[PDB]
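Visitor: Let me begin by handing over the structure; questions about it come next.
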Amino acid sequence: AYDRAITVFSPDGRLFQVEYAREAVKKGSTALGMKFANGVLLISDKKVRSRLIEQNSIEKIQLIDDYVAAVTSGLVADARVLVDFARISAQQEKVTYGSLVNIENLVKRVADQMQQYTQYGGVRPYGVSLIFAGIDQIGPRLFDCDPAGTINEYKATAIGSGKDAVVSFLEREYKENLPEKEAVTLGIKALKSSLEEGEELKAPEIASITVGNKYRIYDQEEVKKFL
Amino acid sequence: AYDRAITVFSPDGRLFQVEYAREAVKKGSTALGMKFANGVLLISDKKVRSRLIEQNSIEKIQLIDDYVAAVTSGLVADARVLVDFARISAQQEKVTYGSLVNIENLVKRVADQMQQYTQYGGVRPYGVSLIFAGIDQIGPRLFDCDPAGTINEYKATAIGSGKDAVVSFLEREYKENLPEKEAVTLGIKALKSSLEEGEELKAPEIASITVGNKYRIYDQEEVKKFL
Amino acid sequence: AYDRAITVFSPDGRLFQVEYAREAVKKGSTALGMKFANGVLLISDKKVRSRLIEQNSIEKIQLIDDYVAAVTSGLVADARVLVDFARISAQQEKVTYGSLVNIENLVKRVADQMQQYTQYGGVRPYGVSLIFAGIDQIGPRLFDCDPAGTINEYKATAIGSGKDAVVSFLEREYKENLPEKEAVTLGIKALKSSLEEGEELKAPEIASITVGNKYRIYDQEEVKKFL
Amino acid sequence: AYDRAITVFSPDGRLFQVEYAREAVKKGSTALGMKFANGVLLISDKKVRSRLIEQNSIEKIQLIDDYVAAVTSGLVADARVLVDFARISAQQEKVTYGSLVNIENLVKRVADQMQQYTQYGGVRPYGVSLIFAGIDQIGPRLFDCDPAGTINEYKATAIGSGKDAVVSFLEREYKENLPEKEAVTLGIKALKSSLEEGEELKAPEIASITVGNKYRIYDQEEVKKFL
Amino acid sequence: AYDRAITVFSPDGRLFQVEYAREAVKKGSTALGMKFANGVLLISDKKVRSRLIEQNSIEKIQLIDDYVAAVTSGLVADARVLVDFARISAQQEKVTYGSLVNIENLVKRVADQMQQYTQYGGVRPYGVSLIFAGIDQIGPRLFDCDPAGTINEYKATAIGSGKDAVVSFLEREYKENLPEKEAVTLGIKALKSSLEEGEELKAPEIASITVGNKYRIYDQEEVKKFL
Amino acid sequence: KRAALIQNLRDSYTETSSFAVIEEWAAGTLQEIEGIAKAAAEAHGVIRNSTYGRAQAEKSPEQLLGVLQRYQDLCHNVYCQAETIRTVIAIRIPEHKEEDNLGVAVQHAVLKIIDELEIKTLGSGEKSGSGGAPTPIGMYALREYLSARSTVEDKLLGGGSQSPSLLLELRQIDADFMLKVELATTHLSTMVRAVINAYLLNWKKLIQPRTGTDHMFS
Amino acid sequence: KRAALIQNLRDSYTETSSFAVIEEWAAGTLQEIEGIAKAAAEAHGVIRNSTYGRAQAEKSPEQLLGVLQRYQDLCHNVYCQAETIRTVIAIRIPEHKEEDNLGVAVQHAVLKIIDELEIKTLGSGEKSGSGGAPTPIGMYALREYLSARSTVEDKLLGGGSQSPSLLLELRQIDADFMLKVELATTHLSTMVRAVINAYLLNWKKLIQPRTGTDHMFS
Amino acid sequence: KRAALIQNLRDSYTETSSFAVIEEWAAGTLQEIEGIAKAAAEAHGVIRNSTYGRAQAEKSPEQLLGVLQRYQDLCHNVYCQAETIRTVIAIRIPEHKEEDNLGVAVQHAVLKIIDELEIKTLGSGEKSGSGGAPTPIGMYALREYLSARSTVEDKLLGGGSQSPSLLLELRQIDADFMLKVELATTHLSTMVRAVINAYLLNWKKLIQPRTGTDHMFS
Amino acid sequence: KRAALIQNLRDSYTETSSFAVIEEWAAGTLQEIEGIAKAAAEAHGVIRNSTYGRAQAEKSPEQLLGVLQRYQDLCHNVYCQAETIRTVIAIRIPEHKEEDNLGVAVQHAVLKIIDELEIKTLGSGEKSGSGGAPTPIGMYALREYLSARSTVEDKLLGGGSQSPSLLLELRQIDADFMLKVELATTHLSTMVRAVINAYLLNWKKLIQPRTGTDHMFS
């Protein structure tokens, strides 16, 4: 009915095509991000499809530069095209202005690219949500972006399948300005609260930055110390 | 029938696709604007989705420049694309003419951008209404703009879900040339008259401008003094 | 329903058109690739349609240069257009940068070409999967790419009809850093484990490279020594 | 269903539109080609629609230059457009490189032209198969090309209605490196094995080349000597 | 079904839209052309719709230059656009090469124009067949061209409604190298053999050329001498 | 051999058989229907001016038996000749394809109204359908007459019944079945002329449903 | 093993069984139908020139019993051979897909008219459908004859009834069921020739509904 | 726990139960149907060469009772095993979505012809539908035999009736219900082979109607 | 207040009532159906090896009355619990819109097969539809037994009738209604397992047919 084209509003004024692209997000792995004292971190679960897969390869935390990073959920091909568009857009802003002063406009350029395909006929939306995390001259920023293009800046969030559960746990347990170790411990407990018990958390990815430093990926052993 | 394309009139000559885009406006938060003695103000409710949201972030009152401001309702991604188009258009008029003499043509350029997509196939309309408020060389101006592109200049209005109620209370209570404190008090009472009682008004956004001055966002405490 | 256009998401956020293009891959011949000690190899079955066919002609292992090679499965016309696009893209990177330092972006350019046609209306996807194998300045790389555009780097894989068998046998039997003769013997045993017994393996193609060397196609007798 | 557009895969990953264009090939006259000792030949049946038709006119063997030739089957208007595109492409390669060193890329350019219309919406495929035969610097080449764009190089083949029969007889009777008279005798016997007996073979066209020579059409009497 | 778009093959690989355009040809007036000794002629019937029509006006034989002429059948508006395209194409070949050496490529340019519209979506075919007749440096040429774009060179033919009858009589009665008077007498008898008796042949148009001469329209009295 | 079998079928019932049937329908059959209608009108005029007693339940009127038997023989000839046309059409339904169904749709459109002539008009079945019997009387008019007459004659003869409306129902059964012959002959004339028109307009596609040269294929 | 079971089914009823059935229908069956029609016409000519009394309700005419029993055996043979063709087609309906249904549509189109031959023409069911019985008489003609005859014979014999229209209804039942044999043999000839035509045109897709090489897949 | 309940259902009736039913149908059931058909043919040959008097209305032939009871037990076994296949399919109809309905359409297509085997062929209902009963005889053949026989035996015994066509209708009821057993066994063979074919071609989608990895989702 | 009324309805029949019904069906009801089937099989084995005279028309067998009354109580419990599930679903059909009808289509798809369980399987209506009664026996099996038995007992007792096929029809009515209990319990098992499967797969959309945040609207 009002259903099979991106350019058709419903009689209540909804785009069901966009919300179906939002339903595409819920099939991905759970990732979270949170602000802490002078910094911000990202944590991400992974589907380990088999034992023949490379571990040290396609990773759910992706760097956008040395001062913006991002995680994705949804269609992985769309998500990779998005992360590469974000990298090219960040480098264009660096050529134009010498530096990236606000992460928010990098998020805005990615989100306007996503909004542009919820409007013109002959394209489909992007079935991906993203979380951006980094340091800019305002401070630590943390965003999400969705198939509609809606931008939200948070203290903490998740995306993916277990998103609600993780959000609910943070809806009881998150405090500002934690030290980095306590913040990661809270994040790992949050990610465990989204699993269905019996099923146990294999080694996730964690990235973090503090103000005045560069990027920092936890290797697997440092992650094992919190499991 | 006459129903699923933007380029098709009804037998009564209606565009149901446009009015369906107008139904998207009614699911947004209520905002209002009103003129007072040498000035104009905007007040806006907010959905506070959770306690994990940032307060000091994406805000329903957006500045278009140091002499034009705007509130939106409807599809939030479309609304952000619209506010950014309005900002770029205002800065283009400032390049061309050195100043913004009439807010009305900024509103007209935004509304022609909105009207252009109620006509051409393969695009959908913008499911957003906007209220513009500011000072120009004519005086205090106050507008709304809708998914059809229709422009209206008012003394006072609302947009959003409680719009009718907020209009009807102003249809009993609005007077010209109030002092600013009385005008904001009338606006807060108007916004309270749209709620369903039991439900209480959490801290809303209020902006205001007077002739010869720039903008002035109330911080939260100055808002608390009127609740 | 949600079914006959590339630009339409399902209510679960799936593109059935893309997964139908993925069903085209399963009708092709089985090919595999695996990393070994300082090197990487490709093995491929062939349909021998008749005895009137040329043997020494259109071959399932194709060179992309002297330092990237590839196998395909699916629609053979699309696959040949893809291998030629990969060759032109490799030569463009060699003009721009003097050398190919990472195979991954050659794979990324091919995969972005494949992703671009899962999005725009009026085109169909490419019903082909590819495996890329080679040496770059990081080491031996081994990839697959699919009609969606999804890139994965592996130790070992298959594509084609017997893929699920050949993966599963490798899911029991693959070890890192084998000598080359043992790795090819493991691959031939893997390819035999996908046949339906009674049916026997005629002469397959095998290519391989070690670090610091160029390309090396086995002729048919050197293949016969392992059958 | 999955049936009336070129840009729609089936749930098994098939393009029925392309295979219907392949069904268009089977309504044409049978033609064959085969390699022999230092050379290659083409033989083609003809529908003689009436006695008022010109014999010495539109012919099923067409020259692409003095060192590539071709036969077609299918829609005759598409086939003429294809042979003219092949001639223009051959002359472009001769301008660029001074000579045609491999026939295979002339076939590849024609086949990429044919593949391009199995993909973009708003065009139909070409309902023609072609056989190319000639001498290049590799040796005698012999190809076929089909509505999908699939290229195959052969010792011997047919296209057209009796194709299967002409293949099967060659699947019993073809030998490499025959002298030219024996190769043509085998071809005429192959073409007779596709007729339905009672019906007799009127005068067919035969072309051939040996290495180091140019092109050579049999006139009708030299053909009569083999009937 | 496979029926209402030019870009859709049938399951048997037919374009019904093209053959439907070929059915438009059968509603036109019968015209014929034939070669004779050192020359070629055209004869054409006409619908005389009323007595108020101008005789000496829009005529079924049209000159393409002083050394190519043509008759049409089918949709008359399409036919006039075709004859004007043929005239412009002949004059372009005369600008480029100084003369028209082969009529066949003028016919090929017209037929490629007609074939181009049996392929791209959003256009219909040309519902017209044409016969070209003239002298070039090869000799007397005589062609027909159809909505598919198929070109045939003949000794003699018809187009139009009575085409089959006029072919069948020529299938009994045509001989090469007749003198011009006998050839026109045979043509008039052929055109009379397509009428349904009782209905009688009013004054038709006849054009003719011999080698080394220019064009020659029979006036009406010289035509009356053969009725 | 298969083409030999198809050729034996199509040489058995050519187009000339069906066209001879159409010549018989245009010339003699409509005059026969009009004559049966006039005999029915005369018999109904005889019945209308009559007053019945017990003695009319003691014998069956042979005039009405002659009219009904004549109409029965008419409907038999019409059904057999309509089946001849139906067979001539039906043995030329070509290879079933999902295309090229202009002439096939012509053949089904003619077979549908020949079915309407046989089923809905002649009433030549065991039971009528859920649409009913829109014909006023069927193929087996005379058995309906004798059955519905025999029930009332059994009620009148038996001491016999004393209801006068039963005696008037006797006269009314006689008049009503002649009236049914009138209405059924009129509707049968309409259906026969419709079938003649459809055949004489569509026989070129009825015989050759799929023509067409592969001009484009060589 | 599953393919062994499918192979045993398809080797049980090959194409040659159905084509032998088509050879039997083209050669002998239509001549048998015409002979039954001529016997029915001769019996109806005997009945038409007869006047019945009480004594014709005392015995059943064995000529009509022979005609009806002959037609019953005919319809039995036709139904069993039609079921043979139906089984040959039905054991080759391929894997159910939402595509590639040209030959599957051919198979359903042939099975639909074989269903029309069995159900609507032979009348081989317990009860007729809501569309009715468009055949004039069914598979069980002779039981209908004996039942509808026995009711009238019970009414005539009993003191017997005095209605003369009952006595004429006796003659009319005899004539009408011979008439039903005539009409049913004509319609059965039409249906049999239609089935022969459809099989001999469509058997290539009836046996192989899905062919086609994966030329493009390697 | 809900998944425990679904697992108990699907472990109750696995695929091996239905495939064992298909093995029983391919091996023994068709031979049993052919044996019942031969017994019916022999009994009908006994009835065809017989002339009945009053004494045949005094006893019921136990041969026909044995044939009908054997066919009744056959149809009971076929209906119960068809319901076993129907349950094996029906407890795997997945979550109802407006997409991904290839295997769901396969399951409904197989359940439709199993419904045709049960309803239209075995006649296992109280009343037949508006399409009628296209089976020649139903699940309850022997009750139909005894009822339609007992009415005629009551009319013959009573002074008994003097209609000879009633006495011939006795013989005709006997012959016709053996004929119904012949026709019904033939059509049941056709339906059983059709169900065996459809199951052995489609069981992979009957058991797993929705497969498919979220390759693209991570 | 309107939302108070809707809340009172939805708090009356929560999801736990229907899921308790599903627990009762998976655990006890199927075992009860199997027990009724075994009692029917034992009673049918008793009837099969018996020869009846006049004395069996003088008393009604209380074993068959017990089996039929047990099956009647079973069908009553199944119908009431199916109506409980139907009410739990039907009081959550949301506001009727021309959109967002995924869960609404799930609810109608589950209510359709609960209607099939009630109507087509339990036979709980006054009259069966035009599709017939595809159940072998209905809700009111025991009244059908007593009526069809009482007609034959009236014909046998009366001087009683002398038809032996009437006496065998007595035995056949007894055996056939036990056979109907067997077939109806089998089909009821199939329908109950289908309903259990559909509920346990679709209950999340049955309870909440329309979810979804206005994320985009603020």
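We're sticking with Swiss-Prot numbering for chain D, so the shown stretch reads 7-233, in order.
Header lists the method as electron microscopy, 3.4 Å.
Note that Cβ sites are derived from N, Cα and C of the backbone, with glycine treated the same way.
In case it helps, Swiss-Prot gives these features for our protein:
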type	residues	note
MUTAGEN	D:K66 to A	Prevents PAN to associate with the proteasome and stimulate gate opening
MUTAGEN	D:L81 to A, E or G	Prevents PAN to stimulate gate opening
MUTAGEN	D:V82 to A	No effect on PAN's ability to stimulate gate opening
MUTAGEN	D:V82 to D or G	Prevents PAN to stimulate gate opening
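Could you give the neighbours, burial and distances for every feature on this list?
Guide: Taken residue by residue with DSSP, D:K66 (mutagenesis position) is part of neither helix nor strand, so it is coil. Cβ neighbour count for D:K66 (mutagenesis position) (all protein chains, 10 Å cutoff from its Cβ): 25.
Every protein chain considered, the tally of other Cβ atoms within 10 Å of the Cβ of D:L81 (mutagenesis position) stands at 33. Secondary structure from DSSP puts D:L81 (mutagenesis position) in a beta strand.
Take the CB of D:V82 (mutagenesis position) and look out to 10 A: across all protein chains shown you find 24 other CB atoms.
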Visitor: To the nearest Å, how far is the Cα of D:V82 (mutagenesis position) from the Cα of D:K66 (mutagenesis position)?
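Guide: Checking the Cα atoms of D:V82 (mutagenesis position) and D:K66 (mutagenesis position) gives a distance of 10 Å.
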Visitor: Rounded to an integer, what is the Cα-Cα distance in Å between D:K66 (mutagenesis position) and D:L81 (mutagenesis position)?
Guide: 12
Visitor: Taking chain C as the partner, extract the mutagenesis positions from D:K66, D:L81, D:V82 whose Cβ is under 8 Å from a partner Cβ; order them by sequence and answer 'none' if none remain.
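Guide: Near chain C, no listed mutagenesis positions qualify.
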